[PDB]
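Chemist: This is the structure I have questions about; it appears just below.
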Amino acid sequence: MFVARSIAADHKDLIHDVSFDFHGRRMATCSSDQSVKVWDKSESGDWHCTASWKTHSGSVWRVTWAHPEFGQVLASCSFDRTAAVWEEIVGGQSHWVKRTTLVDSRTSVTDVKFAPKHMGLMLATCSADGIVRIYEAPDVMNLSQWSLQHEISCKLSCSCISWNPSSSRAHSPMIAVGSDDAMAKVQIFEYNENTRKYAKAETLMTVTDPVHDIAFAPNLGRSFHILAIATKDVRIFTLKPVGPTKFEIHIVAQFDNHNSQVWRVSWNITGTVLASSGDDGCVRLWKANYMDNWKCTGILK
Amino acid sequence: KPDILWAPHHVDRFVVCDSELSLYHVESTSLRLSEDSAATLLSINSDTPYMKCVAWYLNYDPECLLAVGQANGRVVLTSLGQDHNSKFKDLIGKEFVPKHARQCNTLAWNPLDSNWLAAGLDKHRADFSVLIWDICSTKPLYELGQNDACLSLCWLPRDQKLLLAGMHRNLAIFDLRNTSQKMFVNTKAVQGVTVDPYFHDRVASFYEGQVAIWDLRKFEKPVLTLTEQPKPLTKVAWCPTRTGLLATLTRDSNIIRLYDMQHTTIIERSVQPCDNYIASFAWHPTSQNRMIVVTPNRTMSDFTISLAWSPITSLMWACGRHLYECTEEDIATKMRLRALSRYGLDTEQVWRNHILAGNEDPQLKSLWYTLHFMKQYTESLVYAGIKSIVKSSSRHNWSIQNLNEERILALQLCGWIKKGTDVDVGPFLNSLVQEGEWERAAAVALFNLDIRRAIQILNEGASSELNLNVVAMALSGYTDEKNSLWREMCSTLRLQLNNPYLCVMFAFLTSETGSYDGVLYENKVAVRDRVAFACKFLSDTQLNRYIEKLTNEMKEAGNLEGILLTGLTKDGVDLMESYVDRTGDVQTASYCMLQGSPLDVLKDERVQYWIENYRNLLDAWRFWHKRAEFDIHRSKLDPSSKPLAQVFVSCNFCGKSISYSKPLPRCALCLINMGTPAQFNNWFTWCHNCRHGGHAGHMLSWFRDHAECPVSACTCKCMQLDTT
Ligand SMILES: [Zn+2]
Ligand SMILES: [Zn+2]
Ligand SMILES: [Zn+2]
Ligand SMILES: [Zn+2]
């Protein structure tokens, strides 16, 4: 029940990554031209670009935004073993000026993303050497200061990461990282409140193919957890909680309509529908039936 | 080693090399390369049986010309097209042979000029194997490779006088400028020579299961080594239309590895064009990222986005240099629409809330219905539920106050009994009669034990709008004989009924004495009606057990109706969590928990978390003036939801002998102490950054006209900082 309408946007180079915002007034697009441009949908809906900067010498690896609750913040990942956080400065055209850098990892960053907004400012990056590290800014007013709070050693080539998406008080810290290096690829890591250390919870032993994307759908305060993993086949699994706390595991669904590996996994704001695009050049969006049965309710080409 | 090649000037020309060469032209849709593509053969020729090497021309004139070099060493230049006006008809079929017998492995063409012929053959006895001829338009152009074997070679594209010379176990940088000037480097990989066109100085090789790539400027050691493969490589090539893309094909391999070398790790991608290992594939030089592979069964296999979500239930998509937007032809959209009707804000008429929901849903219609009776019942133990209330005729004498007080209250809550001790269903009877649900009224009267009244009701219903009359003729058979033909027959035959009320009534009439087992276990009828029947008919132990089992089933399932029996309690909290799991609607649940919950219930972690989630969702929807409405209801219903004082004017030097009730404000634009006697236009604003302030109207006007801190000798924009 989706009608595809083309958007009048032209990319000089191949798109490297895309970013959005909570309010969604503007969107950020990463191109293969080693440049970052931001396009904003107008009041009439027309999407116009007013920002244009080159982040790193290498091509863009990933890019994401931050909470509108804390001003305007954008972060990018590159293959040059460095992470840049350009900040728009309006004087009145805005000027995207980097506030700090994150190039501690000697290897290229697989992806860089931020944590939930409940606990404060924290954005981390996944390194292709099985490394992920989170930097926490001591003061919001200062945008150039960012110190790594901790690190995670996956010991296997990391492809995508996803932290705890639930703001519940009982919902403790949790981080899930995928691997694309037979073995499990998705490791749920938790920063224990008492130990003050990120410790793994369990590994998704049900998957052995290389993982492309790891994401958890919007919580909306359910009684369990829902997340998706991108591999040669698209599957839906549910985590229900009982050191690390035990949990219940059950696969909600597994649809392989694309008949190929999916590049990434996406979802909806309410978590009603998760969207996956396979290597077949098609995007599969699945909706649960009234009998709690996931069905691919969208087809794209 | 067969291989698939394409014309250098035409993209629709496809060729498969074998003992019998086949030339085909691609046409839109004979060989079906793809679902919508058909390839028609142009000509068939086998002028080179058991061939070993071949190449192609470097000029459009002539076209459709490919090399035919057999094992005997003879070089045959044959053209397959309808040759009528060839640029060089003298070269057509020119028979060129080597002085010494040998076999040619690979044949390559110089790009900058096509007037020369360069190829490599097998090692000679004691002579030069690499002898290159001149094509022009009986003697060769240049010879080299004395007593050496050349697996492959090619003229470099950058310089017409540049080419690669490979020894038996080395590679020699041969320069046509001076044959006496050559540089040789020992290496094991002298096969699978591929080079990027964008990176003219980058070279690659395929040596059995190992592939090595070395830079021309640093042609001393391999730059990087590819992963070892069990199957030997069939063909190694570089995609010209994609930057930093290379294709490696292995013998008897159905998945083709495609490494991304544009990083300087190399991203290797495996492509399987078919279930049968294609001998070789050809990349398209004109088309972008197009490759055509040839299956060993004479089949030509040809093989060649960003997505996001939106808070208003929209999907944004992108593809290459294009973008796409998706919208519905949804739970979030339904919640937003329910917000758009100001659902749940009703206080005078809670009955109207179900209508305000809009959509046709009995569960929600049941949900608001239950509160509406409960709302009248309030005008606190009522919110406990049917369970707490329940915790505290052998025949049918068809023709009320004998019901228990708790039972009377339960029936009143269920909607059957109105207020007061007047046990008379005439109110609900007339309400149903006007409502039009005649069957429900008939069932209720049967529960109320008015047989002839039900007969009159059914006859009047038949007077409204046939089948009802015959149903009533069956109803006139109310016989209680234990050996009954009428009950032997109609009791089974009633199953054919469509409306379930009639079937339930027939079962109740024809059921055994007391054992109304099918009465409770009916699932397609209304819940309140079943509860009322159980309360007004069943025994105390029987009623308690039935209530317990029904409550357990409702809690396990998660139906909105079950709230009425469960009540507003911890069991109500569990039911709410179950419904959230089933659907996830918050706004309905949010107001529902706000339907007069007690302090302990309002202290539930689940309730607070759900309310907070609804608040966050309502914030994200940008519905500015509506989130405050939920906040107002929260503060009104509960006094723990009171807002904080927030702003507190106490700072600086305090001081005395000068106070309002030195000074704290001053009008930066009128220099009048604030508080002097469009009401909002008389307030006073303050600056978080500019540390300044002034009259609200004065500040508004000045900031509309002027665009700087009117605070004297200041620069901090006291208002143009958030940029709303
Ligand atoms: Zn004072
Ligand atoms: Zn200010
Ligand atoms: Zn003033
Ligand atoms: Zn000022």
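Every residue number used here counts from 1 along the chain in the order it is shown.
Method on record in the header is electron microscopy, 3.8 Å.
Using the three backbone atoms N, Cα and C, a Cβ is placed for every residue, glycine included.
Under its mutagenesis entries, Swiss-Prot includes B:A474 to E (Swiss-Prot position 560) with the note: Impaired assembly of the GATOR2 complex. According to Swiss-Prot, the feature Zn(2+) 2 binding site maps to B:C670, B:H695, B:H698, an assignment based on experimental evidence. Residues or ranges marked as Zn(2+) 3 binding site in Swiss-Prot: B:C687, B:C690, B:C718. Residues annotated as Zn(2+) 4 binding site in Swiss-Prot, with experimental evidence given as evidence: B:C690, B:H692, B:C709, B:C714.
On this model, are these features tucked inside or out on the surface, and what's nearby?
Modeler: All chains included, 16 other C-beta atoms sit within 10 angstroms of the C-beta of B:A474 (mutagenesis position).
Of all the Cβ atoms in the protein chains shown, 13 others lie within 10 Å of the Cβ of B:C670 (Zn(2+) 2 binding site).
Cβ neighbours of B:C718 (Zn(2+) 3 binding site) (same chain, under 8 Å, six or more residues apart in sequence): B:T685, B:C687, B:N689, B:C690, B:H692, B:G693, B:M699, B:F703, B:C709, B:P710, B:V711.
Every protein chain considered, the tally of other Cβ atoms within 10 Å of the Cβ of B:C709 (Zn(2+) 4 binding site) stands at 21.
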Chemist: Most Cβ neighbours within 10 Å: which of the binding-site residues B:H692, B:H695, B:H698 is it?
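Modeler: The residue with the densest Cβ neighbourhood is B:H695.
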Chemist: Pop the Cα-Cα gap between B:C714 (Zn(2+) 4 binding site) and B:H698 (Zn(2+) 2 binding site) into the table, whole Å please.
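Modeler: B:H698 (Zn(2+) 2 binding site) and B:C714 (Zn(2+) 4 binding site) have their Cα atoms 17 Å apart.
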Chemist: Could you list, ordered by sequence, which of these binding-site residues: B:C670, B:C687, B:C690, B:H695, B:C709, B:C714, have a Cβ under 6 Å from ligand 2?
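Modeler: B:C687, B:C690, by Cβ distance under 6 Å.
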Chemist: What is the Cβ neighbour count of B:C690 (Zn(2+) 3 binding site) at a 10 Å cut-off, with all protein chains included?
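Modeler: Taking every protein chain into account, the count is 19.
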Chemist: Using DSSP and collapsing to three states, where does B:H692 (Zn(2+) 4 binding site) fall: helix, strand or coil?
Modeler: coil
Chemist: Once B:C687, B:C690, B:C718 are set aside, which residues in the chain still have Cβ within 8 Å of the Cβ centroid of the Zn(2+) 3 site?
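Modeler: Here the non-site neighbours turn out to be B:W686, B:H688, B:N689, B:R691, B:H692, B:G693, B:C709, B:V711, B:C714, B:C716, B:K717, B:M719, B:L721.
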Chemist: Output, ordered by sequence, the same-chain residues six or more apart from B:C714 (Zn(2+) 4 binding site) with a CB under 8 Å from its CB, or 'none'.
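Modeler: Expected: B:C690, B:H692, B:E708.
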Chemist: What are the other residues, in sequence order, whose C-beta lies within 8 angstroms of the center of the C-beta atoms of B:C670, B:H695, B:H698 at the Zn(2+) 2 site?
Modeler: B:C667, B:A668, B:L669, B:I672, B:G694, B:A696, B:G697, B:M699
Chemist: Around ligand 3, within a Cβ distance of under 6 Å, which of the recorded positions B:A474, B:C670, B:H698, B:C709, B:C714 show up?
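Modeler: Those recorded positions that pass the cut-off, since their Cβ is under 6 Å from ligand 3, are B:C670, B:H698.
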Chemist: Among all protein chains shown, how many Cβ atoms are found within 10 Å of the Cβ of B:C687 (Zn(2+) 3 binding site), not counting that one?
Modeler: 19
